[PDB]
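Student: First the structure, then my questions, so here it is.
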Amino acid sequence: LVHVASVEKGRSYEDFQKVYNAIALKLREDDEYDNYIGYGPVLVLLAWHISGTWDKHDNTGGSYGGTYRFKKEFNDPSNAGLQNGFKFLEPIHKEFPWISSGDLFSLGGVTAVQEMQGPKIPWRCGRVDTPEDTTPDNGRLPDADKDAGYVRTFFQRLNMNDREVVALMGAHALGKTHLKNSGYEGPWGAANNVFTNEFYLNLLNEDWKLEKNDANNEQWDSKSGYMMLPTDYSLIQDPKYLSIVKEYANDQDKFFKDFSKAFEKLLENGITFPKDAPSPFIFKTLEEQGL
Ligand code: HEM
């Protein structure tokens, strides 16, 4: 398929900055969610899940179509718990009905990251809602109970290299696993609603113990009360992965830069931007605007 970005008719930067501010103010306000973690983390997960269905082989899936809006994709077992990010954005969509779904879903991710003190993520508008028949079949999102080979192989479908895989996974610093959703339980660290390189430090510095949880799945448990999925853990089992983990554990800046690039790339996979298309926008945070 060819997916050409098409700017929402007559909208500019300022229009988008308003959508951004709307999400950000709601993030600030609905702070009681998930025991006071807030919605930030679920939004980031939602932006990754709508983008992660992409197949570099036939150009299907990815964020373009806003297909998560369809039952098929919405009811993907792997998307369990995302309905919360969805209901968070609805009221927003209602307020700015001209924005396409794909644009909204992906912007929430950017907004969440930036408002949780992460790096600035350049964003591009132009995703166009596609018909329900362009909805990708379930089973394109990765399993958690695998090793580094699985991960490398998987990520290759999305065109991501080692560096990109490790950068993107540092997103695990945010939120936590929910038994009910995924069959895994516990956060990855302490500051789970602030974007930092905590993930890498926990990985390197905790004394991880393999145990089975109440869903009868194996997870790495630390005495600090943290957990790591087998897929997380595999970042230290693979030699190529481990040196990158180390780099990030050592330099939060480097990690921020790598994440930034990788995240935008993830969100733009499968989209063709005509040369006349506007440059990537860099939204200001509420704080930068004095709001
Ligand atoms: C091997 C690849 C990955 C696997 C197997 C994986 C698996 C999971 C699982 C099982 C959960 C818990 C869901 C729940 O029970 O609520 C989760 C949560 C999360 N995922 Fe990952 N993930 C992967 C990659 C990513 C990437 C690339 C990102 C973004 C860059 C990401 C962002 C998140 C966030 C922010 C959460 C926490 C959400 C919350 O607190 O509701 N994950 N992931």
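By Swiss-Prot numbering, chain A shows 71-361, in order.
Placement of Cβ uses the backbone N, Cα and C atoms for every residue, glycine included.
According to Swiss-Prot, the active site, proton acceptor annotation covers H119. Taken from Swiss-Prot, the feature heme b binding site covers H242. Record note (Swiss-Prot) on the mutagenesis of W258 to F: Substantially diminished activity. Here Swiss-Prot flags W258 as active site, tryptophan radical intermediate, drawing on experimental evidence.
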Student: Do me a favour and check the Cα-Cα span between the residue listed as 'active site, proton acceptor' and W258 (mutagenesis position); whole Å is fine.
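Tutor: About 19 Å separates the two Cα atoms.
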Student: Around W258 (mutagenesis position), how many other C-beta atoms are within 10 angstroms of its C-beta?
Tutor: 24
Student: How many Å separate the Cα atoms of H242 (heme b binding site) and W258 (mutagenesis position)?
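Tutor: If we compare the Cα positions of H242 (heme b binding site) and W258 (mutagenesis position), the gap is 6 Å.
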